[PDB]
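Visitor: Have a look at the structure that comes next, please.
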There are 2 protein chains.
Amino acid sequence: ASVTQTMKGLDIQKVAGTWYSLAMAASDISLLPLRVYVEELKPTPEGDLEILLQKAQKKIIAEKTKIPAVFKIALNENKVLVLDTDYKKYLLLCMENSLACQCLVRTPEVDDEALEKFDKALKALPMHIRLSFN
Amino acid sequence: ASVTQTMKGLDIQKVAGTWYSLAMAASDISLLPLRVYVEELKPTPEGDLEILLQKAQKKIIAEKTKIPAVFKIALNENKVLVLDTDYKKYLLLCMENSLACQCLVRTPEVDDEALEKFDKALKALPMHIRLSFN
């Protein structure tokens, strides 16, 4: 991917709280290890991102970098990419080794803005597998 | 490996402090990503192990398990295995995906107990690559 595809002007503090994985996509079929469900984001006062996820709860710390929408997690290098969020409804997030992207929503209310924007974002990226849940 | 090859009666509190990587060995040549140098161990009051290492300093948290010499780190599952230590001189430590083992010493004093015991421990395990440093 490119820095061109990451989000401009992210405020990491406003993504705090609960999220639900509506859908996932990945560059390689076997990737879906990156089959992980973001349940909560907890930014730190220092600007790092704690990720609570389901696989068993895992707690991951993605550290800030010089790119405000890109965090570094480990022995195996993984980056967390925030593609886009409105903070109140949806967050598009990618984890790179190579690439898995998740469509996160604040609540599973009947509304399809998040999934339209996920699908629009994936058009640019070479994905070989796509999942959507109930 | 087996639980039979992990250490009996580990006190994680006594491995606290500085260590030096004298030597590494691994199951697969390409493994030496697990080319990481343990510089410090910091056990927590809760019994988890913080690992400071050189690759750039990385800080890894290996959580306790029901096995007192085995800690769990992440998206990719890695276990840290303490094979053997006398706490004061040497620690034999393995990181599993599959397997890399390190010979750690408290100080680079002229003494070869650590390396004899590393080599004796590796006899049992299928290693294809071995490194030793100055």
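The residue numbers of chain A are those assigned by Swiss-Prot, with the residues present covering 17-48, 54-76, 83-100, 102-125, 132-168 sequentially.
This deposition comes from X-ray crystallography, 2.2 Å.
Every residue gets a Cβ built from N, Cα and C, even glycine.
In Swiss-Prot, the entry for natural variant A:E61 to Q states: In variant D. The structure shown retains the original residue. Among the sequence features in Swiss-Prot, the natural variant A:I72 to L is noted as follows: In variant W. Looking at Swiss-Prot, you'll find the natural variant A:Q75 to H noted as follows: In variant C; found only in the Jersey breed. Swiss-Prot documents A:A134 to V as a naturally occurring variant and attaches the note In variant A.
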Visitor: List every residue in the same chain as A:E61 (variant position), at least 6 positions away in sequence, whose Cβ is under 8 Å from its Cβ.
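Guide: For A:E61 (variant position), the qualifying residues are A:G33, A:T34, A:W35, A:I72, A:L73.
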Visitor: Determine the straight-line distance, in Å, between the Cα atoms of A:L48 and A:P54, where 5 intervening residues lack coordinates; round to a whole number.
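Guide: Cα separation at the break: 7 Å.
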Visitor: Given 6 residues with no model between A:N125 and A:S132, what whole-number C-alpha distance in angstrom do these ends have?
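Guide: Cα-Cα distance across the unmodelled segment: 4 Å.
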Visitor: Relative to the Cβ of A:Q75 (variant position), which residues of the same chain, six or more apart in sequence, are found under 8 Å away?
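Guide: Looking at Cβ-Cβ distances below 8 Å from A:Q75 (variant position), excluding near sequence neighbours, one finds A:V57, A:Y58, A:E60, A:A83, A:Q84, A:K85.
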Visitor: Specify the count of other C-beta atoms within 10 Å of the C-beta of A:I72 (variant position).
Guide: 22
